[PDB]
Amino acid sequence: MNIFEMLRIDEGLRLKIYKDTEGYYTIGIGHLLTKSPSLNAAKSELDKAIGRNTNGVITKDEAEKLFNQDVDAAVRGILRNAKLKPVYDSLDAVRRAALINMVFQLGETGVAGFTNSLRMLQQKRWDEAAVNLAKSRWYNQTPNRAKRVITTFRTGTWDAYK
Ligand SMILES: [Cl-]
Ligand SMILES: [Cl-]
């Protein structure tokens with residue numbers, strides 16, 4: 001197991017524009033296209049991302065390309081973030097993937113705000129961090145996914161994905 005497989009399980013794969021859990025236009029493997037309510041805006045953003053006139057449909061290879069770019073950006077956003085970097089550096093390989101997942105889903109800014117949990121993760125207080133991460137809208141809106149992530153942070157293993 002790795003970050004790619006992990007997120008592919010959490011995000012799924014869809015080749016046609018769709019609405020995510022928040023109602024926003026997305027495509028491929030959880031690639032957010034736009035927060036705007038306009039499907040045209042979504043289609044414009046898609047074409048621009050892909051470099052071709054798509055008509056809201058891409059190929060599996062295209063989805064994967066978007067995916068790699070997106071995983072790369074998440075890691076990079078973590079590395080450049082003063083609140084995130086130190087946490088990520090203090091963690092083991094498994095748990096770093098859990099942090100990347102949260103970043104991919106929530107955004108750098110969103111994750112950077114879990115101050116208290118961040119601090120708990122840094123101290124390696126697993127059970128405590130797990131409890132604190134659960135007190136959040138994130139857990140409340142997407143409980144199954146959050147549970148998977150939180151378990152990964154608590155155990156340092158891939159059990160929740162097997
Ligand atoms: Cl892009
Ligand atoms: Cl869920």
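Just so you know, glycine gets a Cβ as well, placed from its N, Cα and C.
In Swiss-Prot, a mutagenesis experiment is listed as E11 to A, F, H, M or N, annotated with the note Complete loss of enzymatic activity. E11 (mutagenesis position) is surrounded by 20 other CB atoms, counting those within 10 A of its CB over all protein chains shown.
Among the mutagenesis experiments that Swiss-Prot reports, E11 to N is described with the note: Loss of 84% of enzymatic activity. Secondary structure at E11 (mutagenesis position), as computed by DSSP, is helix.
What Swiss-Prot records for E11 (among others) is active site, proton donor/acceptor.
According to DSSP, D20 (mutagenesis position) is assigned to coil rather than to any helix or strand. If you take the C-beta of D20 (mutagenesis position) and look for same-chain residues 6 or more apart in sequence within under 8 angstroms, you find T26, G30, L32. Quoted from Swiss-Prot, the note attached to the mutagenesis of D20 to E or Q states: Loss of 99% of enzymatic activity.
The note that Swiss-Prot attaches to the published mutagenesis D20 to C is: Nearly no effet on specific enzymatic activity.
One entry in Swiss-Prot concerns the mutagenesis experiment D20 to A, N, S or T. Its note says: Complete loss of enzymatic activity.
What Swiss-Prot lists as active site, proton donor/acceptor is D20 (among others), and the listing cites experimental evidence.
Quoted from Swiss-Prot, the note on the mutagenesis of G30 to A is: Almost complete loss of enzymatic activity. Secondary structure at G30 (mutagenesis position), as computed by DSSP, is coil.
Among the features that Swiss-Prot reports, substrate binding site is placed at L32, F104, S117, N132. Packing around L32 (substrate binding site) is summarised by its Cβ count: 17 other Cβ atoms lie within 10 angstroms of its Cβ, all protein chains included.
Swiss-Prot gives this note for the published mutagenesis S117 to I: 500-fold decrease in enzymatic activity. A helical conformation is recorded for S117 (mutagenesis position) in the three-state DSSP classification.
Every protein chain considered, the tally of other Cβ atoms within 10 Å of the Cβ of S117 (mutagenesis position) stands at 24. Per Swiss-Prot, mutagenesis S117 to V is noted as: 50-fold decrease in enzymatic activity.
When the Cα of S117 (mutagenesis position) is compared against those of the recorded positions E11, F104, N132, the shortest separation belongs to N132.
The DSSP secondary structure for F104 (substrate binding site) is helix. All protein chains shown were included, and the count of other CB atoms within 10 Å of the CB of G30 (mutagenesis position) stands at 21. Residues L32, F104, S117, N132 are listed as the substrate binders, and the farthest two of them sit 27 Å apart at their Cα atoms. Of the recorded residues, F104 (substrate binding site) and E11 (mutagenesis position) place their C-alpha atoms 10 Å from one another. Close to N132 (substrate binding site) in the fold, though at least 6 residues off in sequence, lie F114, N116, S117, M120, each with a CB less than 8 Å from its CB.
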